[PDB]
Amino acid sequence: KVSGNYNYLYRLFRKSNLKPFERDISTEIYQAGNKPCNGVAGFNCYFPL
Amino acid sequence: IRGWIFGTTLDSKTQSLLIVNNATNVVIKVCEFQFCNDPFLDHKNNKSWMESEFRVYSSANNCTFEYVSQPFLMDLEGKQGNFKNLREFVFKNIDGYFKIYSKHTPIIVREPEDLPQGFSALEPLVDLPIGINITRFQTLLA
């Protein structure tokens, strides 16, 4: 749509190569940094999808 | 003994399994179930079995799989002594498909638990498109 359809999503961050033929609903913080990042965003704190 | 669970978090963080049976039905579910630390169907009084406290999960979230079907061989109530039932199951997941094999044998008469030197083939029960990850399991017994 010219106004844009915002009902589609896609993952970006995952430290494990998933096996064939399965789903994954987990939306958890990607701890590529070395801090206990719960946070909201920022340095070493990024949204997964 | 009634069923098993299969999952990776078991605390409503991620989806998991639930295998249950009841007299003349069997229910298989895959859902975001909050498994309480005391899932049971036995402690109801001193020495008798009732079916209360069945819903040991308080998160009836979007269950991604529900299945109702026919159960296996059983007996009514419970009597101690003269045990003869030998039930055998094996469970395995592969390529996102869950597989079960089952077999029962009568007249296991010996009182000491020797598990006699017997042999028997195991036949497939049914495939299931589980499509989820599993890391641990715990038995649900009445």
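We number each residue from 1, going along the chain as drawn.
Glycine is treated like the rest: Cβ placed from N, Cα and C.
Copied from Swiss-Prot, the annotated features are:
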- B:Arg87 to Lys (Swiss-Prot position 190): Partial loss of biliverdin affinity (MUTAGEN)
- B:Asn133 to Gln (Swiss-Prot position 234): Increased resistance to neutralizing antibodies (MUTAGEN)
- B:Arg2 to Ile (Swiss-Prot position 102): In strain: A23.1 (VARIANT)
- B:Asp38 to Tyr (Swiss-Prot position 138): In strain: Gamma/P.1 (VARIANT)
- B:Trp49 to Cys (Swiss-Prot position 152): In strain: Epsilon/B.1.427/B.1.429; when coupled with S13I induces resistance to NTD antibodies by changing disulfid bond in positions 15-136 to 136-152 (VARIANT)
- B:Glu51 to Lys (Swiss-Prot position 154): In strain: Kappa/B.1.617.1 (VARIANT)
Set of same-chain residues at least 6 away whose C-beta sits under 8 angstroms from B:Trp49 (variant position): B:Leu41, B:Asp42, B:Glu77, B:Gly78, B:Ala142
Those residues of the chain, 6+ apart, with a Cβ under 8 Å from that of B:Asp38 (variant position): B:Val56
Residue among recorded positions B:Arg2, B:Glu51, B:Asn133 with Cα closest to the Cα of B:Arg87 (mutagenesis position): B:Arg2
Subset of B:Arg2, B:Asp38, B:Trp49, B:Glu51, B:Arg87 (recorded positions) with C-beta under 8 Å from chain A: none
Cα separation, B:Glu51 (variant position) to B:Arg2 (variant position) (Å, whole number): 12
